[PDB]
Amino acid sequence: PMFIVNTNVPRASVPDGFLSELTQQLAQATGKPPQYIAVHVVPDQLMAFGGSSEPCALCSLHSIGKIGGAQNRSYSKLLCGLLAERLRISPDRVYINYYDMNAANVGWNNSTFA
Amino acid sequence: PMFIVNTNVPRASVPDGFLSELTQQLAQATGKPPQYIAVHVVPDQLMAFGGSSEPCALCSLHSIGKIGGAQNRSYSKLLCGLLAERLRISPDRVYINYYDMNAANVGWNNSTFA
Amino acid sequence: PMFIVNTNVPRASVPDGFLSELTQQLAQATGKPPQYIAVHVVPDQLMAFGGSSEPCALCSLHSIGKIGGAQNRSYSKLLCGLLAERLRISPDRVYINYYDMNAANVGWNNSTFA
């Protein structure tokens, strides 16, 4: 899995350990081995949500499987929870796009997962 | 809906009010309330288009519905128009990827839009 | 086609001519004219792969066609090769998401490619 968060929260407000916390909790939520989890946090962004520049986040979670209605609801609770607690972003100012990737469409280690 | 623009145009060349103008015009184009529109502008990027580094943009528009052949042509005219007028980017140096998102595949406020 | 690389490798470690090399190599690999190839490199990113902040990359290749099982394996060998040689990133610390875009879902020059 790959999780990306783009946010207007400044870099200094991203707590130490945040990438590890994301890695751990995503491994647990998706069932995937931690070795396969990639995380990416992009602070200091020029963004607006609902016309407002209050703290917000635009995110994506890509995974080969483990994507669906119930699972995505669970991931959203988890991830909005972390963004609220750690970055002080209101859950109603977060969008997360979920992508169920075909194994043939994910490159890794000179090949694909197909 | 969520609109992201990545560009090599410098930050100082992004005019005051641009995020609001994007929010307003996207609300109108998609027919969705501005409260549901997110916008994200990423200047100063290391990019090339067609082998050269004159102003260019790589963009995405994600929406739950309101995506299709005719609608996307209309969005492209609108968005290229704005990028040309405000950021001085030639329309022939802009790509916009359109994504019709399933409601169950968009997280928001601890759950999804399903 | 459009190729984006997000990496924690610092800007100074990205070789002069990297964007041009990517453009030429992708033109050859996809068979598309270089005029249609866009490339985007984002260094200095806060990211982890497998919980580790050793050099890594999260990438995407979007193309209207020229995406499939065998082609994506070939692209992965090519692009991992380039990231290893030029950015010193291990191929097992690279993800590349492939997207076969519908022509109607790619905006360019005030319209779409449909």
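Just so it is clear, chain C uses Swiss-Prot numbers, and the residues here are 2-115, in order.
If you're wondering, the header gives X-ray crystallography, 1.2 Å.
In case you wondered, yes, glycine gets a Cβ from its N, Cα and C as well.
Look at C:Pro2 (active site, proton acceptor): DSSP puts it in coil. Cβ contacts within 10 Å of C:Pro2 (active site, proton acceptor), excluding its own Cβ and spanning all protein chains shown: 25. Residues or ranges marked as active site, proton acceptor in Swiss-Prot: C:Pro2.
Annotated substrate binding site per Swiss-Prot: C:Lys33, C:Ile65, C:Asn98, in sequence order. Around C:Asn98 (substrate binding site), the C-beta neighbours below 8 angstroms that are at least 6 residues distant in the chain are C:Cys60, C:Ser61, C:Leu62.
According to Swiss-Prot, the mutagenesis experiment C:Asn111 to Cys carries the annotation: Causes formation of interchain disulfide bonds with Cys-81 from another subunit. In sequence order, the list of same-chain residues 6 or more apart from C:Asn111 (mutagenesis position) whose Cβ falls under 8 Å from its Cβ is empty.
Proximity to chain A (CB-CB distance below 8 Å) holds for C:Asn98 among the binding-site residues C:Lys33, C:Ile65, C:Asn98.
Across the residues the record lists as binding substrate (C:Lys33, C:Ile65, C:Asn98), the two Cα atoms farthest apart are 19 Å from each other. Using a Cβ-Cβ cut-off of under 8 Å to chain B, the recorded positions C:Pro2, C:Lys33, C:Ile65, C:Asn98, C:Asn111 reduce to C:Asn111. Between C:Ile65 (substrate binding site) and C:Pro2 (active site, proton acceptor), the C-alpha separation comes to 7 Å.
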